[PDB]
Amino acid sequence: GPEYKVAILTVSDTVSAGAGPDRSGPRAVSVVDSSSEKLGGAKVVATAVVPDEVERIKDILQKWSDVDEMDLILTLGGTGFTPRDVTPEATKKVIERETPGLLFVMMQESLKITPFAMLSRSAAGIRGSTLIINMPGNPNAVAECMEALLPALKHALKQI
Amino acid sequence: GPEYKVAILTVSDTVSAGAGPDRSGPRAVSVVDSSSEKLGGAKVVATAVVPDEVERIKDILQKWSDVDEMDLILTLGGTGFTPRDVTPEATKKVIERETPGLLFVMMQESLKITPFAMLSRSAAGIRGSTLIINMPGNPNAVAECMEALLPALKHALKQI
Amino acid sequence: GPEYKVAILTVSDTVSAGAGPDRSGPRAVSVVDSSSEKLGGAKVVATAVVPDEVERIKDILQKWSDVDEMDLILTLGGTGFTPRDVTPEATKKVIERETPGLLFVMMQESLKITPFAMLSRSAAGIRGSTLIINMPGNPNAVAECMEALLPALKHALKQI
């Protein structure tokens, strides 16, 4: 129906505990929708929240790739230098083929906005036929990151 | 005689099965020759073809590194997002020391020509005293990648 | 007293054996001190020398992280293509969370100075609450690397 199935995983002790809301989730979802055309037609069909714990992250990534077979998973948060940030360690354990080019573009564009970009430790890669991309928690982040990738993500999903 | 020994490994189900020809092999070959002076005097003494299967790739990288002692092995193909592209996985299993600097440079220059460059998953590094660099299947690809690296590849082979 | 504790590890067969002196150690030293303000108040409290041998580098990395609890360890040398350069390999075995962004920035800025930059194989990452960054052995190197990081290294140590 929707061709490319996207899922978004918000990572955040605060949100997961119900101690605060998700401000970045909704922004991402909406960027994806707004980019559907240029993405080759894609839609978000699922979101979830988990705390900052690797096992918790690992599971969802496994589930959504092996069982639900999503095409594109974006994670938000837990990619910084704080000790609780372990999204990338969780992500590196489940991908099979790395995609450094994506990381390279995300790091290049974001460094044009600000140097603090050097603090993302985002990972990315493919598992089965799911592309997974770690992104930062800021609400505007997703917007800028997606702008950077959109010129090729289409061909990227097709090739998978 | 020739000082730097170069070997070129083409990776491609089609080509290895005899179903089609190698267009990229012979461009790479000639780019190396035409860069010999600037490379410190180098020449290509061997080429092969294998299909897209890690074991087939690992074996040659092993053999040509540990038994034939090539100084420089370029691989062509099997670096995209397609499921059969497994060259980088295979290369990661046989190198001992990474040289991200080279990837950084290849990714930078090629992004200037097109965004689709973010889709290489190229790997590289050293095994014993062999430098190994993955490159893309396109015939012009080798020409542009090499242009990017030649300013330093010479000091690189010498330091090894 | 000093807030950010900094330690500098010089990596170098020649120095460690008493056969020549350390010219890089002391520039790094003074760069850090000269950047204390902008770094959030930091000071270099220890230095050491070891040869080019992974064990010897691992142990100090381990020790200064797990026992002395440094906040920032800069290494110098052993990051090139020469067979003895094994600093990155040693660093990669002791870190727990990579920080590619820092490698990214270092590599970008030095490329602007010269292409030979492409020959650093530096690694970097966090272990416990210690940030570790490999740097090149040249004396000016540390000055340039730091200039590239300073804008964020402060936020970086604070987050850890």
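Chain A uses Swiss-Prot numbers throughout; the residues present, in order, are 464-623.
Structure determined by X-ray crystallography, 2.6 Å.
Using the three backbone atoms N, Cα and C, a Cβ is placed for every residue, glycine included.
So that you can see what the record holds, here are the features copied from Swiss-Prot:
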{"type": "MUTAGEN", "residues": "A:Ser475 to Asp", "note": "Reduced molybdopterin binding. Loss of adenylation activity"}
{"type": "MUTAGEN", "residues": "A:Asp485 to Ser", "note": "Reduced molybdopterin binding. Loss of adenylation activity"}
{"type": "BINDING", "residues": "A:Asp485, A:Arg486, A:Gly541, A:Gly600", "note": "AMP binding site"}
{"type": "MUTAGEN", "residues": "A:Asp515 to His or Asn", "note": "Almost normal molybdopterin binding. Loss adenylation activity"}
{"type": "MUTAGEN", "residues": "A:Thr542 to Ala", "note": "Strongly reduced molybdopterin binding. Reduced activity"}
{"type": "MUTAGEN", "residues": "A:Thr542 to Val", "note": "Strongly reduced molybdopterin binding. No effect on activity"}
{"type": "MUTAGEN", "residues": "A:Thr542 to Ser", "note": "Reduced molybdopterin binding. No effect on activity"}
{"type": "MUTAGEN", "residues": "A:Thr542 to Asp or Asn", "note": "Loss of molybdopterin binding. Loss of activity"}
{"type": "BINDING", "residues": "A:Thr542, A:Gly543, A:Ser573, A:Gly600, A:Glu607", "note": "substrate binding site"}
{"type": "MUTAGEN", "residues": "A:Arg547 to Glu", "note": "No effect on molybdopterin binding. Clear reduction in adenylation activity"}
{"type": "MUTAGEN", "residues": "A:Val557 to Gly", "note": "Impaired folding. Loss of activity"}
{"type": "MUTAGEN", "residues": "A:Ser573 to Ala", "note": "Loss of molybdopterin binding. Loss of activity"}
{"type": "MUTAGEN", "residues": "A:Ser583 to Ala", "note": "No effect on activity"}
{"type": "MUTAGEN", "residues": "A:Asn597 to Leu", "note": "Loss of molybdopterin binding. Loss of activity"}
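What Swiss-Prot annotates, mapped onto the structure for a quick look.
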residue: A:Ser475; record: mutagenesis position; contacts (Cβ under 8 Å, 6+ apart): A:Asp485, A:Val512, A:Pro514, A:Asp515, A:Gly540, A:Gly541, A:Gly600
residue: A:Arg547; record: mutagenesis position; contacts (Cβ under 8 Å, 6+ apart): A:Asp476, A:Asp515, A:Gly541
residue: A:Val557; record: mutagenesis position; contacts (Cβ under 8 Å, 6+ apart): A:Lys521, A:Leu524, A:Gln525, A:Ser528, A:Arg590, A:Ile595
residue: A:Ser573; record: mutagenesis position; contacts (Cβ under 8 Å, 6+ apart): A:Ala580, A:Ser583, A:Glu607, A:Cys608, A:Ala611
Task: Whole-number Å value of the largest CA-CA distance among A:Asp485, A:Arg486, A:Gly541, A:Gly600, listed as AMP-binding - done: 15
TODO: To the nearest whole angstrom, state the Cα distance for the pair A:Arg486 (AMP binding site) and A:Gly543 (substrate binding site).
DONE: 18
Open item on the list: For the C-alpha pair, I'd like the distance in angstrom between A:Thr542 (mutagenesis position) and A:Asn597 (mutagenesis position), rounded off.
Closed with: 7
Open item on the list: What whole-number value in Å do you get for the largest C-alpha pair distance within A:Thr542, A:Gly543, A:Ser573, A:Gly600, A:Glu607, the residues recorded as binding substrate?
Closed with: 17
Task: A:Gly543 (substrate binding site) to A:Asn597 (mutagenesis position) - Cα separation in whole Å - done: 11
TODO: Would you identify the secondary structure of A:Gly600 (AMP binding site) according to DSSP, in three states?
DONE: coil
TODO: Return the recorded positions from the list A:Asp485, A:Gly543, A:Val557, A:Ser583 for which some CB of chain C is under 8 Å from the residue's own CB; sequence order; 'none' if the set is empty.
DONE: A:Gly543, A:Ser583
- [ ] Look up A:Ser573 (mutagenesis position) in the DSSP assignment and reduce it to helix, strand or coil.
- [x] helix
- [ ] Enumerate the residues of the same chain, A:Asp485, A:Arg486, A:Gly541, A:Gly600 excluded, that satisfy the criterion Cβ within 8 A of the mean position of the Cβ atoms of the recorded AMP site; list them in sequence order.
- [x] A:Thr473, A:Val474, A:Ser475, A:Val478, A:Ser487, A:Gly488, A:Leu539, A:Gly540, A:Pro602
Open item on the list: Given a separation of at least six residues and a C-beta threshold under 8 Å, show me what packs close to A:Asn597 (mutagenesis position) in the same chain.
Closed with: A:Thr538, A:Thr542, A:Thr550, A:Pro551, A:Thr554, A:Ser585, A:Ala586, A:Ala587
Task: Coarse DSSP state, helix versus strand versus coil, of A:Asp515 (mutagenesis position) - done: coil
